[PDB]
Amino acid sequence: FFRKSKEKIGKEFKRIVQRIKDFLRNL
Amino acid sequence: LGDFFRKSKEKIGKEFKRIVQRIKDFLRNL
Amino acid sequence: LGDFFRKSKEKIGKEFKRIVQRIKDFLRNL
Amino acid sequence: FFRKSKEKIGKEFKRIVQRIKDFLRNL
Ligand SMILES: [Cl-]
C-alpha cells in the first residue's frame, strides 16, 4: 500500500487539471 | 433555439458541479 | 497494523463510492 | 455544440472504464 497511494494522488490531480482545461477551452 | 440555450446552460452548470465535487473530494480525501 | 487495515478498508470503500457516483452520473446525464 | 457533446460521452466512458480497471488491478 506504499507508493501506490502517492501514485493515486498524482493521477487524481492530473484528472482534475485535465477536466478544468477541457471546460475552459470549451467555455 | 430557446430550448437549445437552456440545454447548453444546463450542461455547463452540470460540468461546473462535476469540477467542484472532484475538487472537494481531492482536498478532503486526497 | 490494526489502524493500517482500517485505513486500507476506508480507502477501498471510498474508491468504490467514487466509481458508483461516476456510473450514476454517466447513466443519468451522459 | 455538435460533435463535442458526442466527444464528451466517449471521454467520460473511457474515464470510468480506466478507473474501474485501476481498482480491479489493485483489489
Ligand atoms: Cl474522472
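Chain B uses Swiss-Prot numbers throughout; the residues present, in order, are 135-164.
Cβ coordinates come from backbone N, Cα and C, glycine included.
B:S142 (mutagenesis position) falls within a helical segment according to DSSP. Every protein chain shown contributes to the tally, and the Cβ of B:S142 (mutagenesis position) ends up with 13 other Cβ atoms within 10 Å. Looking at Swiss-Prot, the entry for mutagenesis of B:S142 to V says: Slightly increased MIC against E.coli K12 (MIC=25 compared to MIC=5).
Swiss-Prot gives this note for the published mutagenesis B:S142 to A: Slightly increased MIC against E.coli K12 (MIC=15 compared to MIC=5).
Around B:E149 (mutagenesis position), a 10 Å sphere centred on its CB holds 16 further CB atoms from the protein chains shown. According to Swiss-Prot, the mutagenesis experiment B:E149 to A carries the following note: Disrupts oligomerization. Loss of antimicrobial activity.
Record note (Swiss-Prot), mutagenesis B:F150 to A: Loss of antimicrobial activity against M.luteus. The unchanged residue is displayed. Taking a C-beta cut-off of under 8 angstroms and a sequence separation of 6 or more, B:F150 (mutagenesis position) has no same-chain neighbours.
For the mutagenesis experiment B:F150 to S, the note given by Swiss-Prot reads: Loss of antimicrobial activity against M.luteus.
Among the mutagenesis entries in Swiss-Prot is B:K151 to A, noted as: Loss of antimicrobial activity against M.luteus. In the three-state DSSP reading, B:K151 (mutagenesis position) counts as helix. Neighbour count (other Cβ atoms within 10 Å of the Cβ, all protein chains): 11 for B:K151 (mutagenesis position).
Under its mutagenesis annotations, Swiss-Prot gives B:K151 to H the following note: Reduced antimicrobial activity against M.luteus.
One mutagenesis experiment named in Swiss-Prot is B:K151 to R, and its note says No impact on antimicrobial activity against M.luteus.
Sequence-distant contacts (6 or more apart, same chain, Cβ under 8 Å) of B:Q155 (mutagenesis position) do not exist in this structure. Experimental mutagenesis is annotated in Swiss-Prot for B:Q155 to A, with the remark: No impact on antimicrobial activity against M.luteus.
Under its mutagenesis annotations, Swiss-Prot gives B:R156 to A the following note: Impacts oligomerization. Loss of antimicrobial activity. Around B:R156 (mutagenesis position), taking its Cβ as the centre, 17 other Cβ atoms fall within 10 Å, counting all chains. For the recorded site, B:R156 (mutagenesis position), the DSSP three-state label reads helix.
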**Request:** Select from B:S142, B:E149, B:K151 the mutagenesis positions whose C-beta atom falls under 8 Å of at least one C-beta in chain A, and return them in sequence order or as 'none'.
**Result:** B:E149
**Item:** B:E149 (mutagenesis position) and B:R156 (mutagenesis position), distance between Cα atoms, whole Å
**Value:** 11
